[PDB]
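**Q** First, the structure itself, so that you have it in front of you.
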Amino acid sequence: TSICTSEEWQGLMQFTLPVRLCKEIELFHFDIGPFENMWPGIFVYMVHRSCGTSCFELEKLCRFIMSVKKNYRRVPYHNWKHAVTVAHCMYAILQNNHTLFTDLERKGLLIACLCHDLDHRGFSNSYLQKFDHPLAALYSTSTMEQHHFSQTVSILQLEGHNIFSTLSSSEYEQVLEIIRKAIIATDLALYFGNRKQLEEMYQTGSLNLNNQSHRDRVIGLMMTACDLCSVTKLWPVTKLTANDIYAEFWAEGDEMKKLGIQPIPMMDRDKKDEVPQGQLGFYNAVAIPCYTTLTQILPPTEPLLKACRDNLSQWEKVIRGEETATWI
Ligand SMILES: c1cnc2cc(OCc3ccc4ccccc4n3)ccc2c1
Ligand code: NI
Ligand code: NI
């Protein structure tokens, strides 16, 4: 765990979001990509419009944010960009559904999204268990997810970083648990059951957000939606981000070959031809159902589902040989 430098949180306190962005940030399809310098500022702005200017001690908030930035490794995908991207999707979700969730829930969930991948090394859960990494000995299921949480608390336990002090002793317990549950649900392993349970609950009518066990699951699916949201952007954004994920997947695949295990095709750079059909199946198996169920549960989330459908069709388009442009 590391600390931020002097003028990083001081310069951020001076940052203010330009006019055109104010109205664009509210949209689901919005893309933070073209604005790297403004990322930590976008997050502050997002926290202030969602739970207020006095939602956190500003000084702590910045120290915390910039320390979260430093604990994202320079990997091609599971990095600072991803963190802020997923947080923004949470903001859009919360704004479209504000009164459904509490002021504790919203600050918990924005923090969870920012922190959900902390200290990722570009290696999957599968990898870490197959090669008995200590993290797999320490964390027997949801290996990385449990580590990210641990990392969050550790960052909170730094000098002047604890943004959750002014709340309570019980409320401190509650929000951490919200954040713990939120991060754990970004393990895609858990996603499949969760979505299917939520789907059965909706189609029977039994779903009740006043039921704390039902609430957790809705929040879970919210986390998944945020996590996968690269697939809800405009086609060229979606395509670009795919490059980054494969750069990560293939480097892992490279490690397995060195230890004499032929990797899964998804992680095998010599199986590039299989990318479009692979993406298709992911859309069909994971993304579609996710945004579909999430739309039923939270009707104002429909644009996510809509954009996701556009990209499936784009990938279908690539398969038929109708691909255009194709810049890298
Ligand atoms: C977030 C965003 N996108 C994701 C895409 C995923 O799958 C793509 C995929 C699947 C199978 C493949 C097989 C061969 C080549 C590429 C293949 N490519 C899997 C997980 C993802 C998580
Ligand atoms: Ni993750
Ligand atoms: Ni993630």
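One is the number of the first residue shown, and numbering goes on along the chain from there.
Header lists the method as X-ray crystallography, 2.5 Å.
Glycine is treated like the rest: Cβ placed from N, Cα and C.
Positions annotated as active site, proton donor by Swiss-Prot, on the basis of similarity to another entry: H78. Taken from Swiss-Prot, the feature 3',5'-cyclic GMP binding site covers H78, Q279, and the record attributes it to experimental evidence. What Swiss-Prot lists as divalent metal cation 1 binding site is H82, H116, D117, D227. Positions annotated as domain 'PDEase' by Swiss-Prot: 5-322. According to Swiss-Prot, the mutagenesis experiment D117 to A (Swiss-Prot position 830) carries the annotation: Loss of activity and of zinc binding. According to Swiss-Prot, the mutagenesis experiment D117 to N (Swiss-Prot position 830) carries the following note: Reduces activity 1000-fold.
Each of these features: where is it, how hidden is it, and who are its neighbours?
**A** Sequence-distant contacts (6 or more apart, same chain, Cβ under 8 Å) of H78 (active site, proton donor) comprise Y72, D117, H120, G122, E248.
In three-state terms derived from DSSP, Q279 (3',5'-cyclic GMP binding site) belongs to a helical segment. Sequence-distant neighbours of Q279 (3',5'-cyclic GMP binding site) (same chain, six or more apart, CB under 8 Å from its CB) are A242, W315, listed in sequence order.
Sequence-distant neighbours of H82 (divalent metal cation 1 binding site): residues of the same chain at least 6 apart with a C-beta under 8 Å from its C-beta are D117. Taken residue by residue with DSSP, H82 (divalent metal cation 1 binding site) is part of a helix.
Residue density at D117 (mutagenesis position): 26 other Cβ atoms are found within 10 A of its Cβ, drawing on all protein chains shown.
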**Q** List the residues in the vicinity of the divalent metal cation 1 site, defined as same-chain residues other than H82, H116, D117, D227 with C-beta within 8 angstroms of the site's C-beta centre.
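**A** Neighbours within 8 Å of the Cβ centroid, excluding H82, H116, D117, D227: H78, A83, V86, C113, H120, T186, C226.
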**Q** Checking proximity to ligand 3 here: which recorded positions out of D117, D227, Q279 have their Cβ closer than 6 Å to it?
**A** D117, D227
**Q** Quick check: in three-state DSSP terms, what is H116 (divalent metal cation 1 binding site)?
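**A** For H116 (divalent metal cation 1 binding site) - judged by DSSP and reduced to three states - the answer is coil.
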**Q** Please list the recorded positions from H82, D117, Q279 whose Cβ falls under 6 Å of any atom in ligand 2.
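**A** The recorded positions passing the 6 Å Cβ test are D117.
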